[PDB]
Amino acid sequence: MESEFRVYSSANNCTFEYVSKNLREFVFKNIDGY
Amino acid sequence: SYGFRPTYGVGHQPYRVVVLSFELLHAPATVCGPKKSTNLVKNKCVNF
Ligand SMILES: *[C@@H]1O[C@H](CO)[C@@H](O)[C@H](O)[C@H]1NC(C)=O
């Protein structure tokens, strides 16, 4: 089985695409549309 | 329907038209123009 991705059911008008213990840190910010 | 044929005069043969249209909703750094070369040198006073 091992089936997944039940997150959404629509992906319209896409304006951007891209494809390609332990500590995993992230910093998120949103400035001038970036 | 346009019925095109090769034995037509100019003004009735099929032309292909493409149009470009820009708009800057607000983007500050989107797709811009490109650039190119200009031989690199070293050990010279230059304007770079
Ligand atoms: C976004 O999608 C809707 C349909 O869901 C469509 O009417 C609209 O034209 C689309 N917008 C763009 C900018 O393509």
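Swiss-Prot numbering applies to chain B: residues 494-541, in that order.
If you check the header, you will see the structure was determined by electron microscopy, 3.4 Å.
Using the three backbone atoms N, Cα and C, a Cβ is placed for every residue, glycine included.
Taken residue by residue with DSSP, B:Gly496 (variant position) is part of neither helix nor strand, so it is coil. Around the Cβ of B:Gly496 (variant position), a 10 Å sphere holds 6 further Cβ atoms from the protein chains shown. Natural sequence variation is annotated in Swiss-Prot for B:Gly496 to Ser, with the remark: In strain: Omicron/BA.1.
Other Cβ atoms within 10 Å of the Cβ of B:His519 (mutagenesis position), summed over all protein chains shown, number 7. Record note (Swiss-Prot), mutagenesis B:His519 to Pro: Increased resistance to human covalescent sera neutralization. The unchanged residue is displayed.
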Field: Inter-residue C-alpha distance, B:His519 (mutagenesis position) and B:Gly496 (variant position) (nearest angstrom)
entry: 44
